[PDB]
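Visitor: Structure incoming, see below.
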Amino acid sequence: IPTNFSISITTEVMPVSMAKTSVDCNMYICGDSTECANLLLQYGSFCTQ
Amino acid sequence: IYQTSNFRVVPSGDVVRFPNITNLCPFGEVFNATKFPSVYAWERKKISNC
C-alpha cells in the first residue's frame, strides 16, 4: 500500500494540421512557353482534378 | 467557395535591352590620319570582327 503520492505532469504532442499547399499547374506545367498550352489543353481536366 | 479556373497577367511590353556595342570598327580612325600613300601604292587593310 503506498504511503505518499507524487503529482507529476507529462506532455503529449499530437499534430492536428499540416501545410495547406496549393500548386498551380498553369505555371508548373508549361512555365513560359505559349505553344505549350496548346498541347496542355489537349489532355483535359488534369489541372482541374 | 468553389475554385473555377486560374488567372495570369498578360505581358504588355517587351524589354530587348542588349549589352553595349563591342569591338568598335577602326573606320573612325582610318579617316583620321596625317599621311596617306600614293594612288599606285594604295594600302589594303584587313578589317574583321568589329
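Residue numbering for chain B follows Swiss-Prot, covering 299-348 in order.
Even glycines carry a Cβ here, placed using N, Cα and C.
The annotation that Swiss-Prot gives for the mutagenesis experiment B:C323 to A reads: No effect on human ACE2 binding in vitro. Quoting Swiss-Prot on the mutagenesis of B:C348 to A: Complete loss of human ACE2 binding in vitro. Listed in Swiss-Prot is the natural variant B:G311 to R, annotated as follows: In strain: Isolate GD01 and Isolate BJ02. Record note (Swiss-Prot) on the natural variant B:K344 to R: In strain: Isolate GD01, Isolate GD03 and Isolate SZ3; no effect on affinity with either human or palm civet ACE2.
Tell me about the setting of these features in this model.
Guide: Secondary structure from DSSP puts B:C323 (mutagenesis position) in coil. Other Cβ atoms within 10 Å of the Cβ of B:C323 (mutagenesis position) number 12 in total over all chains.
Other Cβ atoms within 10 Å of the Cβ of B:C348 (mutagenesis position), summed over all protein chains shown, number 10. In the three-state DSSP classification, B:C348 (mutagenesis position) falls within coil.
In the three-state DSSP classification, B:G311 (variant position) falls within coil. The number of other Cβ atoms within 10 Å of the Cβ belonging to B:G311 (variant position), over all protein chains shown, comes to 4.
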Visitor: What whole-number Å value do you get for the CA-CA distance of B:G311 (variant position) and B:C348 (mutagenesis position)?
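Guide: On Cα coordinates alone, these residues lie 31 Å apart.
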Visitor: 10 Å Cβ neighbour count around B:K344 (variant position)?
Guide: 4
